Amino acid sequence: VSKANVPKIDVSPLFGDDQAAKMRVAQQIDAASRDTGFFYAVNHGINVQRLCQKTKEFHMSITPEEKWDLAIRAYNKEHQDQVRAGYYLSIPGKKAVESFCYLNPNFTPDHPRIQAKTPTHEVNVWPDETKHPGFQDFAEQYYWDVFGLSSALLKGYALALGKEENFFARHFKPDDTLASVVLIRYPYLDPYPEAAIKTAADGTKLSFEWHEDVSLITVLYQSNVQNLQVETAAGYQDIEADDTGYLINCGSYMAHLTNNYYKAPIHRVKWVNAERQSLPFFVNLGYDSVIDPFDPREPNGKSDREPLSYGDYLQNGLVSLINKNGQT
Ligand SMILES: CC(C)[C@@H](NC(=O)[C@H](CS)NC(=O)CCC[C@H](N)C(=O)O)C(=O)O
Ligand SMILES: *CC(=O)N[C@@H]1CC(C)(C)N(O)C1(C)C
Ligand SMILES: [Fe+3]
């Protein structure tokens, strides 16, 4: 197995006002997006030093009682409103991964989309503050920290595609973003349950099968344990780990609106028997957000593709991925 070219891009100019410097970042984003589709954002300003400990302590200190109490509808029939947000339980002997997903903190009972009962909007559920001191505060602040990084990155992607820097970010708003954080624990297990290991067509043992992301972009922090592979014409290539940077790639919403100029890279998760933490942030727009497609390869930039409303895209995408690659 070969190794993917995944450049480390200093994204700090995207927070500044040096426009030429922003363009030089955008060129690097362009080149990565046209190559394997992945790059590492470095010099990003987020304090990642404790992200792994908090995630691990939360998952290791939360009890079975609390997991049922926070469980999404797939694990608890009593929680019909928790489709996206809540705890995703492991199944000892069968399923190793466990996670906790939360959405926009501004989705409260008073929010208009919650009052309208619009799909994909949910009020977050949280554990008991006394049993998990500071956890909710940490998690909500992290949401906005990675929101800010994602906003800057979206300015880089817009410039990379020849647009003004707010072409994407203008649709990415704290009041309505459908973006999500998932705090994933991949455990060390001995023996490791065979049922939790899938064998790819090429024989590689996997924890999660090939897929394109349901997102505009995906902004991921992970522990320093190599596991991701990206598919190229020459086969799957290993993505090296970097527990200081954020791994960035496009989702299928970006591929659609660019007439596949920036593809949504197909990737998968190798099985590795090692305790590790994964914290993806799925950059989703608002429910009614629509971006007019275009084709940067054509002189006139025109695309025949239908503009897709983001909320319908997300509803269709999250169900499709569950069907192909299983309930997580
Ligand atoms: C590599 C990571 C992204 C992670 N995989 C994942 O997060 C996988 C594939 S991108 N993602 C999903 O299943 C979609 C989660 C959507 C979330 N509940 C939401 O409602 O918004 C892994 O480490 O397995
Ligand atoms: C799991 C984790 O958060 N590790 C971080 C990553 C980094 C920035 C390299 N730090 O050194 C830690 C604490 C090892
Ligand atoms: Fe993915």
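Heads up, chain A uses Swiss-Prot numbers, so what you see runs 4-331.
According to its header, this structure was worked out by X-ray crystallography, 1.8 Å.
Any Cβ shown, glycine's included, is placed from N, Cα and C.
Features as listed in Swiss-Prot:
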- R87, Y91, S183, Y189, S281: isopenicillin N binding site (BINDING)
- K98 to E: Strongly reduced the catalytic activity (MUTAGEN)
- 176-288: domain 'Fe2OG dioxygenase' (DOMAIN)
- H214, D216, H270: Fe(2+) binding site (BINDING)
- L223 to I or V: Strongly reduced the catalytic activity (MUTAGEN)
- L231 to T: Abolishes the catalytic activity (MUTAGEN)
- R279: 2-oxoglutarate binding site (BINDING)
- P283 to L: Abolishes the catalytic activity (MUTAGEN)
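Sequence features annotated in Swiss-Prot and their locations in the structure.
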{"residue": "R87", "record": "isopenicillin N binding site", "DSSP class": "coil"}
{"residue": "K98", "record": "mutagenesis position", "DSSP class": "strand"}
{"residue": "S183", "record": "isopenicillin N binding site", "DSSP class": "strand"}
{"residue": "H214", "record": "Fe(2+) binding site", "DSSP class": "strand"}
{"residue": "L223", "record": "mutagenesis position", "DSSP class": "strand"}
{"residue": "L231", "record": "mutagenesis position", "DSSP class": "strand"}
{"residue": "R279", "record": "2-oxoglutarate binding site", "DSSP class": "strand"}
Give me the sequence-ordered set of same-chain residues, not including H214, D216, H270, with a C-beta within 8 angstroms of the centroid of the Fe(2+) site's C-beta atoms.
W213, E215, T221, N252, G254, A267, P268, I269, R271
How many Å lie between the Cα of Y91 (isopenicillin N binding site) and the Cα of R279 (2-oxoglutarate binding site)?
16
Anything from the binding-site residues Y91, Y189, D216, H270, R279, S281 with its Cβ under 6 A from ligand 1? List those in sequence order.
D216, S281
Expressed in Å to no decimal places, the gap between the Cα atoms of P283 (mutagenesis position) and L223 (mutagenesis position) is 4
May I ask which of the recorded positions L223, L231, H270 is closest to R87 (isopenicillin N binding site) if we compare their C-alpha atoms?
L223
Other C-beta atoms that fall within 10 angstroms of the C-beta of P283 (mutagenesis position)
22
Give me the largest Cα to Cα distance among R87, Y91, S183, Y189, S281, the residues the record lists as binding isopenicillin N, in Å as a whole number.
19
What recorded positions in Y91, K98, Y189, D216 place CB under 6 Å from ligand 3?
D216
Which whole-number value in Å describes the distance between the Cα atoms of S281 (isopenicillin N binding site) and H214 (Fe(2+) binding site)?
17
